[PDB]
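This report concerns only the one structure given below.
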Amino acid sequence: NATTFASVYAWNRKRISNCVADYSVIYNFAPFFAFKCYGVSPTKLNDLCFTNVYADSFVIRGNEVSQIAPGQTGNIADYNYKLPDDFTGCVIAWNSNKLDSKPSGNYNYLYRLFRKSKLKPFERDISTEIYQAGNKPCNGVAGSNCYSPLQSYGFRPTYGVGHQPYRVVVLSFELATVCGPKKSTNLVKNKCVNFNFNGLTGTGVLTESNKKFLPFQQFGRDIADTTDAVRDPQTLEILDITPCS
Amino acid sequence: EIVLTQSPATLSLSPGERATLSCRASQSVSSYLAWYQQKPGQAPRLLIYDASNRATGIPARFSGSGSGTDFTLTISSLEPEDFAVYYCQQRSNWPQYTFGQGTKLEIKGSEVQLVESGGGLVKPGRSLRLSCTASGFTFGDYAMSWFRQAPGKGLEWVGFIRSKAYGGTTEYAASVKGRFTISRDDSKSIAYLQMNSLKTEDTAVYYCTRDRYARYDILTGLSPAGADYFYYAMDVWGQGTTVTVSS
Amino acid sequence: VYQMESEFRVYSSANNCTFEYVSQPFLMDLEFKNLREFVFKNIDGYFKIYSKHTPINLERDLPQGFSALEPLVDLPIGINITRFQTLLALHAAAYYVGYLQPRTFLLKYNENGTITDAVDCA
Amino acid sequence: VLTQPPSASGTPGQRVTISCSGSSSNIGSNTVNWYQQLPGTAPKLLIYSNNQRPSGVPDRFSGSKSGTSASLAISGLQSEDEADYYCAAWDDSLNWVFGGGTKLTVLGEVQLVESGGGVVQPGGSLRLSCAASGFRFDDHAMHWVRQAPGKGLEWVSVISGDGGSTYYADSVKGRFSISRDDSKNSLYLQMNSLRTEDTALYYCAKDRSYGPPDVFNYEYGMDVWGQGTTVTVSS
Amino acid sequence: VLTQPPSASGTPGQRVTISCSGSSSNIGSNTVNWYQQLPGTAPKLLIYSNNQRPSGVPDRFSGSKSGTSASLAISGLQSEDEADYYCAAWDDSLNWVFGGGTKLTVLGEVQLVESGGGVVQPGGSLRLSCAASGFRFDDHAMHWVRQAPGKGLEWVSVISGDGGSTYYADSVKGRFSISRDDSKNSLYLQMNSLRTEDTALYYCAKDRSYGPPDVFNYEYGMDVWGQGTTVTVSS
């Protein structure tokens, strides 16, 4: 829900990490029109642990949204943005005609029509070299046989559905700094039940202990390497772990 | 600033001999010369664009050579219907299409089609607005350019609007700045041209032709040596209206 | 520091930063002198920065006495660091640099959980 | 394939739920669309995108997509809420799969006109056209849903707004020809080699999205419907 | 990449060694060639095939390739042995990789003429020619080595003696178009779309072998060099 995105040739891909990702607030920002999730599942993302999640923003045509998919080419798919076969990321798209369509036409969004070759996947090039097409040399000047490589969209509100701005956000997953929102529960009283304090899995009765843990430890072991004490990482309080009856 | 002048003025060479066409220029222009052959009354017809390859439609009696500050075109055939003025146009400066005083030679002494509108009396109600609707190429993928032809003065430049792809900017000449504003309506396959503040000297015959094809993906695969480059990326002249001035 | 009140004379430019941490609680503290020790390691995922601040009175060398270093921050960044260098300011500069070896120790824990002594078996 | 119970019940004044489950490729990944068809009329879209409702449908209807199952909550059902509710989804085989239908029994302008019927000639040929004018046919897409007398909805085909990708059902795959005419503003569907086992109406539905359902998996929905033509295909 | 010390030192009267290590794909499988370029002149081949030296180079220089590394021993260095030494190896990936350069600081006919310079037009076109006469151009192969001001040697392209298979560097592939003429006895190099990082002299190097270095991995070597033309590519 930013103010102004970039064009389709640029990425502006802001890497997000070092924090827990909650994949539930994106559904309360704007009504999306395309929620493809190549590689993963929309519901099954708050459980895996990833190392680096990238996120780019761009505006592309509505007729060509189906062309942004792994193993599929197009007009803007060989020179500006390519999805390889090892690309497993959700492609979220939503129309933005109410914010990126002025009556006099906007020419701020640019796209490339043809390069000298096909660009490699997972690569971004912002070269403004004027295209050299013909049998006569072009000395970096706009002439007859010399063409600019960048072309504008020209989005207008009078154009029908399909030629409108579509802000498509490519969320990627790469492979542990970003994890899912592990939800907690309520601490029960002294009863032999199951417990899991950040990996500490076992059975026993959680009773009020009298120990004094130093402010850098969580759990503790006995003389025989047996976990019988732990501190709840919710509110500072010691808890004894006696074996079940 | 590049002045293109022709050396011959009135060649009365009878059909069945040779014919030469020399064109010089002050600034050293590259292979960007366009040769027009215009019948009196009809629309101009280009012969050899960029001085490198020929057009489509004219016979093979146009063998020439040359490059730089001089061009040549030796016609070693007769003159069956050579009653037309041989002009020259440069293609180097894009917003500065400049023509020259062609030479008048005499005998002795197709889905591309477009129509225009806008003309008549100009002094009462000094507001004329020409229109340009085409029915050939897909109107919209090509920039819209204009050229006026004054009676007994030669071909002249007016202005243009670039196509929808390469921005919606504009560029005019020095004598049409602040007076000639071109508006495009590619949604309806129409291009307009406002001519407010009209004078007595602006009574020429304007023509709307094609300009650069902003789509260049196809132009790299096909080499400009046949009719393909003439069919996809090529400008063609059309019909024009008349402007009448009085007191 | 010119006397804002800082600069970036260490580096010339920047690049794609892979990790950043504010860490409002400062590691190095300030005001019999005061000795501060730091233990750095190169674990696969964590850096394991250990620190401890104890007052000293001999002011000659590393004083005699057993003091443990409580962990403060474990940066979850993976990088093969094979070189380090301290930093000094301008407007006495003694600093020790030791080397960790895989030695067997016998740590003694008190009733409250603090280490009182250790024994290097080798 | 989707399991849906045949009919539910409810009293006027209480809120009931209508559940419709689906595999992890149609509800767990795509969206659920609810429809309601009164006896003797055309269906209408009630809840789209699992969280939105059109201006025609009031806020009394509730919907929620939890995991791989769907639920249709009708808070405060009235005497006019006696119809059949069907589910909608898009499987990985590029198909518009339906549910089973819930016969709710209580205990208390845009015009799409289509013609073409009569002698079906099961084994010859038949022409079916659907008119369209007044809703920017060049932008909005269409659909093709037939309904047998006494049965549920059957998906036939769908076309994007640009006249490109179309998907065929397994029962008629590779035999029809769906195409549109942007100049005349009309929709056609040529049927050939039809058997005597496809007695339906082929309701001409209007889509609210633009592209095929595989890319725009969060905007598709049949808002405006029409009066289908009952065929008389027999021996 | 060939690991080479940046600069060495030695006293007049002692023998110093110049090592140049590398991977087993360029040095371990091929031969190492040592070169020496005085400040302001053209380089020259000193040791070829790791065990032989030409007639111009005396027997005072020593060379040997042990395993995947080479060594350049200069027995009895004089006051005139103050220059830079570069390594040479042809990797199996069709590329000529040089070393880093050793600035030796002491403590005490066949003509290849090439032209073409001045306006470089970084973005247009440029033709570079190299004349050749007096060494049986139809037999010996040619090379192209550029050297930026203040940097080391960089290989550009290679052409066989028969005029068949040709190769380019990893950073110049796809933009250059090489040419030669066996009747006129001249070497050419047509370059297009030159960047701002191609500021060098483009020395015209003459090979001593016949085929490309990929097949003849025990005879290649640049014996005779030429006076390159310093380009002025800028904004």
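Quick note: numbers on chain C are straight from Swiss-Prot, i.e. 143, 145-146, 153-180, 186-245, 262-292, in order.
A Cβ is built for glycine as well, from the same backbone N, Cα and C atoms used for every other residue.
Listed in Swiss-Prot as a natural variant, C:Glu154 to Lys is described as follows: In strain: Kappa/B.1.617.1. Here Swiss-Prot notes a natural variant, C:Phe157 to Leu, with the remark: In strain: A23.1, Omicron/BA.2.75. For the natural variant C:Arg190 to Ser, the note given by Swiss-Prot reads: In strain: Gamma/P.1. What Swiss-Prot notes for the published mutagenesis of C:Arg190 to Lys is this: Partial loss of biliverdin affinity. Looking at Swiss-Prot, the entry for natural variant C:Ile210 to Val says: In strain: Omicron/BA.2.75. Record note (Swiss-Prot) on the natural variant C:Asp215 to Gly: In strain: Beta/B.1.351. While the structure shown retains the original residue, Swiss-Prot records the natural variant C:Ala222 to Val with this note: In strain: 20A.EU1. Among the mutagenesis results in Swiss-Prot, C:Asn234 to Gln has the note: Increased resistance to neutralizing antibodies. The residue drawn here is the original one.
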Nearest of the recorded positions (C:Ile210, C:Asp215, C:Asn234) to C:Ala222 (variant position), judged by Cα-Cα distance: C:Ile210
C:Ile210 (variant position) CB neighbourhood, other CB atoms within 10 A: 15
Neighbourhood of C:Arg190 (variant position) by C-beta distance under 8 A, where only residues 6 or more apart in the same chain count: C:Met177, C:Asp178, C:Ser205, C:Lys206, C:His207
Residues that sit under 8 angstroms from C:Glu154 (variant position) by C-beta distance, when 6+ apart in the chain: C:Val143, C:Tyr145, C:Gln146
Alpha-carbon spacing, C:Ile210 (variant position) to C:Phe157 (variant position), which is rounded to whole Å: 33
Between C:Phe157 (variant position) and C:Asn234 (mutagenesis position): CA-CA distance (Å): 24
Inter-residue C-alpha distance, C:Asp215 (variant position) and C:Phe157 (variant position) (nearest angstrom): 33
Local backbone state of C:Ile210 (variant position), from DSSP in three classes: strand
Other C-beta atoms that fall within 10 angstroms of the C-beta of C:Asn234 (mutagenesis position): 5
Cβ-Cβ neighbours of C:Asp215 (variant position) (radius 10 Å): 9
